[PDB]
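The block underneath contains the structure these notes are about, expressed in structure tokens.
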Amino acid sequence: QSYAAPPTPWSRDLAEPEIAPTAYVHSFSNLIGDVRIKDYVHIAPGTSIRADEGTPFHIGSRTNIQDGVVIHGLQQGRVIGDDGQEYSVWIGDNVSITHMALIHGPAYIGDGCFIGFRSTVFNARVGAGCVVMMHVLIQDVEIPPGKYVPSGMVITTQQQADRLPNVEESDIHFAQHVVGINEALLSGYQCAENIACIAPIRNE
Amino acid sequence: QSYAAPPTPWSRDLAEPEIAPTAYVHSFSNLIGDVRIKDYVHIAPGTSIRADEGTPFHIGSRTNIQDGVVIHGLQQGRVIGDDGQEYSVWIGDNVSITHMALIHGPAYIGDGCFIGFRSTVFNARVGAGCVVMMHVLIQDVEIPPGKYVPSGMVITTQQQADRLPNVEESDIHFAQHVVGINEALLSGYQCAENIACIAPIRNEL
Amino acid sequence: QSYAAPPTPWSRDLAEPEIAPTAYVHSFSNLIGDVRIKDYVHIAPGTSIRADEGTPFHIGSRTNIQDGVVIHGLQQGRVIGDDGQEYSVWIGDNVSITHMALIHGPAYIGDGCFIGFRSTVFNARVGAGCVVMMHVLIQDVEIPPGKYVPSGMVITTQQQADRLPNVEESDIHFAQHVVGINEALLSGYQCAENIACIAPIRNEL
Ligand SMILES: [Cl-]
Ligand SMILES: [Zn+2]
Ligand SMILES: [Zn+2]
Ligand SMILES: [Zn+2]
């Protein structure tokens, strides 16, 4: 369920989502505007990705976007993607954006991040390899690369973002497991759409 | 995707939403019961507004309801609207109910309010011109007009509600911007649903 | 929108949901895999219940699942249900899972529980007859039966779980009311899909 961006004083290109053929988007979801989805992305049910104000959005390869997630952006304000271009929202490679998370542009999330349940990133950079846990708010700050954020933290000042602990080895594996589970899920959903793949399994 | 209220021990009128022709409601949403939606309202994808228990709901002119929002109400309990009528939920004019907010009747939200990301108003009055920030709970209280609520606050007592700072000039300016932005989006989406409007635009590309 | 579980290294049975004819599931929602939904269950708009990683899920009789709720499970990790079978998610009878709640397996929620607005149970056991309020996180712990949890609490250690107050009689009556309300909603929505039932009601208008 994908649509063009609406014509507004700030946008007239009527841009539509670019989705990799290796990605899987569940039917029960809504995608509007210039949303660039690279290889092996899994977009789960109940999600609304809306690139009508702030635009464009980038979602990197092997990244998962889980149930009930919202992605939107402010009309004014951008970050620099790794390609040199400006984005309302940049999410890197091998990122997990988990259940009911909110990612609000301007926002940069680096490669390998885990963003936990019901957590929000708004007007903020989160460095590569961060593990952010459950019920967290991050707003108006830069989180250094490789940091761990405990559940329930409300981070609104740089002073707070500057005193976070380094991730442990167990956090790094925990994060890569979630990435792998969603790659496996994506392929299974693609198999079920194809008579040649699903028929032999269904006969057993 | 608009439906009548179901028949229950407390209701039998099977009421359906009244939507102003100048409003825009996204396809990917669900609307049930006596929901009265006024001029230039924008209702975004993922929203569930359900007037099957407490009823009616009123959503005022130039108000936006953003993605993943839920509105419901308790069967018992009402607020007095600006028209003298009883409502489960009353949302005024020029209001922003932003991403993932929950408004739960009995509730009154006054003209010009901003209700921030993932925030909840339940069994409460929020006076006109309040600016509520992110991840806030407001419950069983009255917030005076023109107050600012910092992010993360869990307000459950009147003692807390009585000790809030006044909104600042830059808060007002931020609130009005969000209102105007959404007015512009609704007219854009209506153009896309009209061949005469959107065709000449796609021709320029 | 009812879907089979996908073929995967941990599951190839392609299970689909089993839904009691006396349950009402709103159209605007998504169900995937081995989800066992019992008698008189109400599933509200905007819900996603997904048994593709952890599986199976169990939802008991007269239980309600309200708007925007998400249910999922870890691939590894199970709890024992009251039937003596293993589940990623067990939700018992006469339970309320309210607006925007998240239940994430491994999870057990006993009979008679109230789980409040925007609250989370993950890798946890919540005993029979608990009343959990609003904007709560319960994580990695066991809450004994008959306990009350104030709004906004973040419970991540057993030490917190061990110092909770008992429910009061008024909390019990409050919980059963919400269950009763949702049963009455359920039969109303079914009445509207039965011409015998809805025809005389509509002719009064
Ligand atoms: Cl939420
Ligand atoms: Zn926004
Ligand atoms: Zn309710
Ligand atoms: Zn999960």
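We number chain C the same way Swiss-Prot does; the residues here are 4-208, in that order.
Quick check of the header: X-ray crystallography, 2.0 Å.
Just so it is clear, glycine is given a Cβ too, placed from its N, Cα and C backbone atoms.
According to Swiss-Prot, the protein has these features:
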| type | residues | note |
| --- | --- | --- |
| ACT_SITE | C:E56 | active site, proton donor/acceptor |
| BINDING | C:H75, C:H102, C:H107 | Zn(2+) binding site |
| MUTAGEN | C:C200 to S | Loss of CA activity (in the CcmM 1-209 construct) |
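Long-range neighbours of the residue listed as 'active site, proton donor/acceptor' (same chain, six or more residues apart, CB within less than 8 Å of its CB): C:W13, C:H75, C:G76, C:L77, C:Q78, C:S91. In sequence order, the recorded positions from C:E56, C:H75, C:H102, C:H107 that place a Cβ under 8 angstroms from a chain B Cβ are C:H102. With a threshold of 8 Å between Cβ atoms, the recorded positions C:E56, C:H75, C:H102, C:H107, C:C200 that neighbour chain A are C:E56, C:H75, C:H107. In this structure, the C-alpha atom of C:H107 (Zn(2+) binding site) lies 38 angstrom from that of C:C200 (mutagenesis position). Counted within 10 Å of its Cβ, the other Cβ atoms near C:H75 (Zn(2+) binding site) come to 27, all protein chains included. Take the CB of C:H107 (Zn(2+) binding site) and look out to 10 A: across all protein chains shown you find 23 other CB atoms. The CA atom of C:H102 (Zn(2+) binding site) is located 29 Å away from the CA atom of C:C200 (mutagenesis position). Note on C:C200 (mutagenesis position): other Cβ atoms within 10 Å of its Cβ, all shown chains, come to 14. Using a 10 Å radius centred on the Cβ of C:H102 (Zn(2+) binding site) and all shown protein chains, the other Cβ atoms total 24.
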